[PDB]
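These notes concern the structure reproduced below.
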Amino acid sequence: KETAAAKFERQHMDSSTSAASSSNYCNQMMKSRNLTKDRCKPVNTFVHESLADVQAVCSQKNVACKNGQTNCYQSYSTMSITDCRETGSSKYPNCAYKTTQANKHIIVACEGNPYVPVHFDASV
Ligand SMILES: [Cl-]
Ligand SMILES: [Cl-]
Ligand SMILES: [Ir+4]
Ligand SMILES: [Ir+4]
Ligand SMILES: [Ir+4]
Ligand SMILES: [Ir+4]
């Protein structure tokens, strides 16, 4: 079935655009990446850097994950991200999102051989 690594890419990678400069971006992307299929995924971040750059974070600053696991990593540089957060009037299946562009350090959980991002933990 879909690998954890591929699912991270689907949920969190958007290297095509340098920043999400449409107010529509989250509405469209959350839909087209299948994050509105069974429910409205409430919060989700997209990263606008190369895959190589994001994968490389697994070799950067080791930090605790929010769930208490130890396999999280914080990017030494800031990265261009977009935060998508479901609006108060959003109702499945017409999931509605606020789009916020930022430049922040990402924190991702990594696992496997090869050791790759499998979860987006936080941005700081
Ligand atoms: Cl499959
Ligand atoms: Cl910084
Ligand atoms: Ir399969
Ligand atoms: Ir898209
Ligand atoms: Ir910093
Ligand atoms: Ir997770």
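Since chain A takes its numbers from Swiss-Prot, the residues it shows come out as 27-150.
According to its header, the structure was obtained by X-ray crystallography, 1.9 Å.
Note: Cβ is positioned from N, Cα and C throughout, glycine not excepted.
As annotated by Swiss-Prot, substrate binding site applies to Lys33, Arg36, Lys67, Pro68, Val69, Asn70, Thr71, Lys92, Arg111. Quoted from Swiss-Prot, the note on the mutagenesis of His38 to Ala is: Loss of activity. Taken from Swiss-Prot, the feature active site, proton acceptor applies to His38. According to Swiss-Prot, the experimentally introduced change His145 to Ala is described as follows: Loss of activity. Marked as active site, proton donor by Swiss-Prot: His145.
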Which listed residue (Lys67, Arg111) has most other Cβ within 10 Å, given these are binding-site residues: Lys67
Nearest recorded site to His38 (mutagenesis position) by CA-CA distance, among recorded positions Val69, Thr71, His145: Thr71
Residues near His145 (mutagenesis position) in space but at least six apart in sequence (CB under 8 A): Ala30, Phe34, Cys91, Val134, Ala135
DSSP state at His38 (mutagenesis position), helix/strand/coil: helix
Same-chain residues at least 6 apart in sequence whose Cβ lies under 8 Å from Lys33 (substrate binding site): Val144
Neighbourhood of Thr71 (substrate binding site) by C-beta distance under 8 A, where only residues 6 or more apart in the same chain count: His38, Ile107, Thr108, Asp109, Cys110, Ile132, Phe146, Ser149
